[PDB]
Amino acid sequence: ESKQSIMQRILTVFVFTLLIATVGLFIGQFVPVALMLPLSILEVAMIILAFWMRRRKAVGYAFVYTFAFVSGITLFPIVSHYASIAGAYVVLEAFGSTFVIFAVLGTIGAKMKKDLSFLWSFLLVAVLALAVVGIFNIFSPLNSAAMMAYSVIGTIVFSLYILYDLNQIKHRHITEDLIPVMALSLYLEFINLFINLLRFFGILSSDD
């Protein structure tokens, strides 16, 4: 029963989900395109069960590891897209840039003394704000100027979320059965930041 023990276990499962998502990303290149949408709907259902439903018992380890593998498969269409227009190295550039932001802002938030719970209103509303223009991009693609602003704001908002989330892990009372869902949260914050950085470096290193 210590914060130094739980935070090490949460970050251990968090690294496992990144490795599992990397395997699913490698497997995802063989998955047909028609299966990407059903698997995406499967992820949305899993996210609602994990966070948005009032459940008595938190999600287990098999649920988070399964989501990480399925999430890695559906990341291939966007990873391969920006690898075609910007290069295969840009994907590693944005993947590495996500780690240094996760490490810098994650360590600062976890080591912070201030309780940043009051940012819940601004960050939830900021993510909802970014989610609305994301739906607009699905049905109608944004130009280079607006997509750049969407990726830059997305990088700033989801970086602040990593600072807020890991700061709340220290300040809030985390139990033993919350390790999977909290590691799933850190995985989703990693993916959202990775996608925006992949868009940021993709447009910056693109031919148009």
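Residue numbering in chain A adheres to Swiss-Prot, whereby the residues present occupy positions 7-214 in order.
Note: Cβ is positioned from N, Cα and C throughout, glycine not excepted.
Record note (Swiss-Prot) on the mutagenesis of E49 to Q: Causes a large disruption to the gating mechanism and thus allows a large amount of Ca(2+) influx in a ER-like lipid environment. For the mutagenesis of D171 to N, Swiss-Prot gives this note: Mimics the protonation state and can nearly shut down the calcium flux. The structure shown keeps the original residue. Swiss-Prot gives this note for the published mutagenesis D171 to E: Results in constantly open channel with reduced Ca(2+) affinity.
For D171 (mutagenesis position), the same-chain residues lying six or more positions away in sequence with a CB closer than 8 A to its CB are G115, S191, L192, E195. Around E49 (mutagenesis position), taking its Cβ as the centre, 15 other Cβ atoms fall within 10 Å, counting all chains.
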